[PDB]
Number of protein chains: 2
Amino acid sequence: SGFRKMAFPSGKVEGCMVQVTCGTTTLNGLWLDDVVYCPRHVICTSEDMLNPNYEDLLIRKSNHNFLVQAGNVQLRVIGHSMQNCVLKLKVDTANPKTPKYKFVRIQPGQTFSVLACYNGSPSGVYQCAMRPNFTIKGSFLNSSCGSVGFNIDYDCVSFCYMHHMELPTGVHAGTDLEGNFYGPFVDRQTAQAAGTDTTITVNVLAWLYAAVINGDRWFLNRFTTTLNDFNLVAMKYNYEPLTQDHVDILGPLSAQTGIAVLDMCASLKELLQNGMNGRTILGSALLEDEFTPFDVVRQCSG
Amino acid sequence: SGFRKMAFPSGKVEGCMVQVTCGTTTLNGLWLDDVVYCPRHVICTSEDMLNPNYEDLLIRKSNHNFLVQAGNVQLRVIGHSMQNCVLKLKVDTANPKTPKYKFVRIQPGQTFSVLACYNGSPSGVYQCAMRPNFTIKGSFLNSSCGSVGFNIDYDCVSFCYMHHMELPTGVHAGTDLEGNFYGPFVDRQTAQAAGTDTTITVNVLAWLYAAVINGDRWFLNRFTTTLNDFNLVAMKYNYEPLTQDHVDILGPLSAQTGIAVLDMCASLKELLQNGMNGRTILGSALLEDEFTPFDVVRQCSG
Ligand SMILES: *C(=N)[C@H](C[C@@H]1CCNC1=O)NC(=O)[C@@H]1[C@@H]2[C@H](CN1C(=O)[C@@H](NC(=O)C(F)(F)F)C(C)(C)C)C2(C)C
Ligand SMILES: CC(C)(C)[C@H](NC(=O)C(F)(F)F)C(=O)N1C[C@H]2[C@@H]([C@H]1C(=O)N[C@H](C=N)C[C@@H]1CCNC1=O)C2(C)C
């Protein structure tokens, strides 16, 4: 038993990380087959950041303006194209450590593992959620760009995130691996803010189910509520509305514990209304929303 | 910016996870060069969990009673020895994926990543601390045993933890990689309980320095303390005594912030009195004690 913020094992993705140099700019690339994916802002100088002309700055580049460094082995760029906000560099060498993979775009509320990298070298692995405001609360310093978000399904790596920037609130913004931004953000050093976030309610109900599965039961009450009446208490506390989608999705945890979603919703209502009376749930003083229903079933089943 | 409970990249340890079967018992082994390290309780039946005689159980065992599986490949056990509470199986094949490694025994307050494993397969990676009471707050199910804890310095994996048992408070006990238990615990299903846990004070201090590095000062005050006055107050919150050794270790974080350790001690003392008054520090409403001074310098300074 026990319940941790658990990351996916990172080995398949560590075998894919390279250093991409364009001029003085170094960041990370994902090397899959004979293509290296990286943020297009690698080609930007200091200047070329308030108003980058990407189409224009790209055409002024040769293949040999890009040094791609695969540990200590230098990869020769034999092609270059931009897809939205990712640069795709065709390399003379295919990655022998390429996993079973697809590119996937996630929803707000869905979780992933980040492999934080610097100069092509994996640094740390952590679990994140896509905030409803389409930011992630990562841990990213200078030269973290080209760090990727992933899920594993069996032996298949699902790449869902590439890291691009930090917003003034210390939160992070990026794209899928096709270079489409999550959220209303642009890859220019200009004034950008995170929108006001809300709490991923389905994830909190799923986290209370995890608490119950670990014999942490104190928050359980007698009230049954309606879906509407819980979504009215919820919207006052900046919680996401909970939809039948979200209720049917808690099925396996309601079955596992025998506790009906609406009985659990009546608990979280009471918790929203009061607080935790100097008690914790699974050793947190806050209502956690960065564990999906699949995360709780996954962890608890092994 | 940002601050995450962050684990080492798991690939170098994922390269080492095997399945060890005995009769009906399957658990995890650590495959390094031509030896598999696993829990000696793999040789236990249903009966023998209470007062196992390990020397008498093992003498009855041949090399060929030990089924070691690396992915598909079954390894050939050509030797067995007992070292404390670990079983060592000499196999006919050196692991080609053996990373640079050492075995280290850690102290309470030290942090490590766990690769959670079932049947030699990886579940997940998470960050843990050796609690003052020689337990860890893990996430471990049936057949979790042999799952290991580790740190990585550059390219070297230092193995520090092997999983053996869950105590009745839902916390975890294990050995070093020489099979010496952390704490007073034994590999028997005898009545055992962890002693009352204390907060790792040097870690909470290190984490407050991390919050200041990240731009947060709200919790500081114009007061200082003596080390002794600090220890009289903190010992009333079930905080570990802070030593001069702990003061010395916080020295780099002090230099970086320009806040003397005893001034930050004064800060913690007031936080213990007042709590957070609806505020959070690095997204927590509790005082976080599972980041070392070293972990903070690692994530906030690189
Ligand atoms: C990645 N390699 C870096 C810095 C990382 C990202 C997360 N934390 C970091 O410190 N990314 C960048 O330098 C990007 C890059 C230009 C500016 N930029 C930013 O992250 C800046 N932020 C913004 O301009 C904002 F707020 F709008 F997002 C910066 C002020 C340097 C943090 C480009 C092309 C967006
Ligand atoms: C919890 C249980 C009551 C079963 C027991 N605990 C106590 O006997 C104690 F309370 F005394 F410690 C206990 O863990 N074990 C009994 C037996 C080994 C260990 C065990 O079964 N290990 C499992 C590995 N195959 C993983 C476990 C179960 C879920 N989470 C874990 O970590 C040994 C100590 C020899």
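All chain B residue numbers match Swiss-Prot; in order, they span 3264-3565.
Cβ from N, Cα, C; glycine included.
For B:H3304, the entry in Swiss-Prot reads active site, for 3CL-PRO activity. All chains included, 23 other C-beta atoms sit within 10 angstroms of the C-beta of B:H3304 (active site, for 3CL-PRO activity).
Note on B:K3353 (variant position): other Cβ atoms within 10 Å of its Cβ, all shown chains, come to 15. Variant annotation in Swiss-Prot: B:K3353 to R, described as In strain: Beta/B.1.351; the structure shown retains the original residue.
Its Cβ placed at the centre, B:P3395 (variant position) has 22 other Cβ atoms within 10 Å. The DSSP secondary structure for B:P3395 (variant position) is coil. Here the residue is the original one, while Swiss-Prot reports the natural variant B:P3395 to H with the comment In strain: Omicron/BA.1, Omicron/BA.2, Omicron/BA.2.12.1, Omicron/BA.2.75, Omicron/BA.4, Omicron/BA.5, Omicron/BQ.1.1, Omicron/XBB.1.5, Omicron/EG.5.1.
Summarising the environment of B:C3408 (active site, nucleophile), the number of other Cβ atoms within 10 Å of its Cβ, over all protein chains shown, is 25. Residues annotated as active site, nucleophile in Swiss-Prot: B:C3408.
Quoted from Swiss-Prot, the note on natural variant B:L3468 to V is: In strain: Zeta/P.2. DSSP gives B:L3468 (variant position) a helix state.
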Three-state secondary structure, B:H3304 (active site, for 3CL-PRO activity) (per DSSP)
helix
Once near-sequence residues are set aside, which residues in the chain of B:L3468 (variant position), 6 or more away, have Cβ atoms under 8 Å from its Cβ?
B:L3505, B:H3509, B:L3513, B:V3524, B:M3527, B:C3528, B:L3531, B:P3556
Which recorded positions from the list B:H3304, B:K3353, B:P3395, B:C3408, B:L3468 come close to ligand 2, meaning a Cβ under 6 Å from one of its atoms?
B:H3304, B:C3408
From the recorded positions B:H3304, B:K3353, B:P3395, pick the residue whose C-alpha lies nearest to the C-alpha of B:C3408 (active site, nucleophile).
B:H3304
Whole-Å Cα distance, B:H3304 (active site, for 3CL-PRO activity) to B:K3353 (variant position), is 18
What whole-number Å value do you get for the CA-CA distance of B:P3395 (variant position) and B:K3353 (variant position)?
35
